[PDB]
Protein chains: 2
Amino acid sequence: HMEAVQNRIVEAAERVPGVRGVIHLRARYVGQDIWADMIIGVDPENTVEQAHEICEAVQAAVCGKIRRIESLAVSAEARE
Amino acid sequence: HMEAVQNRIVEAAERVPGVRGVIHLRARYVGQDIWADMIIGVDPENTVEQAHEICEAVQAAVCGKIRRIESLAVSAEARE
């Protein structure tokens with residue numbers, strides 16, 4: 001339900017080039033809308049700029065696929 | 001007072017190689033202890049691993065200089 005929506009968020013994030021898994025996802029309803037914050041893994045040898053580009057790509061992929069999301073923050077952490 | 005402690009935190013962070021300013025600092029007292037979270041700027045062309053190393057260096061510099069800090073989280077963002 002919410003679990004259904006979280007699964008969709010993870011799946012959509014994992015399909016973006018450069019994502020090394022979803023490390024963390026917190027999602028909540030504000031009325032009928034979802035507000036979420038997530039942390040993605042990235043290659044430690046990517047540049048900070050590349051990691052920012054991946055996060056922005058995730059934000060666009062996820063919000064394009066899951067139309068109820070009205071706020072999404074995406075950060076990155078090194079992951080082997 | 002608290003302003004004195006914040007100034008010390010910023011100064012100590014700015015003295016670590018690789019810091020391109022303090023972007024954000026939130027500090028609060030939990031009893032006599034300080035708990036703080038901060039965001040440092042870094043070179044967009046540093047690797048994610050390098051940025052992690054800078055953040056860890058900041059955590060060590062700051063907590064070494066300001067002994068009342070009992071919790072400090074340090075994250076990075078690209079800054080030109």
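These residue numbers are counts, starting from 1, taken along the chain as shown.
Structure method, as recorded: X-ray crystallography, 1.6 Å.
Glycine residues also receive a Cβ, built from the backbone N, Cα and C atoms like all the rest.
Per Swiss-Prot, the features are as follows:
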BINDING   A:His52  Fe cation 2 binding site
BINDING   A:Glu77  Fe cation 3 binding site
MUTAGEN   A:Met38 to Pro (Swiss-Prot position 250)  Severely impaired magnetic response, cells make very few, small magnetite particles, less MamB and MamM protein accumulate. CTD no longer dimerizes, CTD has cannot fold properly and is unstable
MUTAGEN   A:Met38 to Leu (Swiss-Prot position 250)  CTD behaves like wild-type
MUTAGEN   A:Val48 to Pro (Swiss-Prot position 260)  CTD dimerizes, binds fewer cations. Loss of magnetic response, still stabilizes MamB
MUTAGEN   A:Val48 to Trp (Swiss-Prot position 260)  Significantly reduced magnetic response, many fewer, much smaller magnetite crystals formed, still stabilizes MamB, CTD dimerizes, binds fewer cations
MUTAGEN   A:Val48 to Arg (Swiss-Prot position 260)  Loss of magnetic response, still stabilizes MamB, CTD dimerizes, binds cations, dimer interface is tighter and twisted
MUTAGEN   A:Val48 to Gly (Swiss-Prot position 260)  Nearly wild-type magnetic response
MUTAGEN   A:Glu77 to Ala (Swiss-Prot position 289)  Nearly wild-type magnetic response, fewer magnetite crystals of normal size and shape
Between the C-alpha atoms of A:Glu77 (mutagenesis position) and the residue listed as 'Fe cation 2 binding site', the distance in angstrom, to the nearest integer, is 11
Report, in whole Å, the straight Cα-to-Cα distance of A:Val48 (mutagenesis position) from A:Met38 (mutagenesis position). 17
Same chain, |i - j| six or more, Cβ under 8 Å of the residue listed as 'Fe cation 2 binding site'; the result in sequence order is A:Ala76
Around the C-beta of A:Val48 (mutagenesis position), how many further C-beta atoms are within 10 angstroms, looking at every protein chain? 23
Using a 10 angstroms cut-off on Cβ to Cβ distances, just flag whichever of A:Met38, A:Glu77 is the loneliest among these mutagenesis positions. A:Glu77
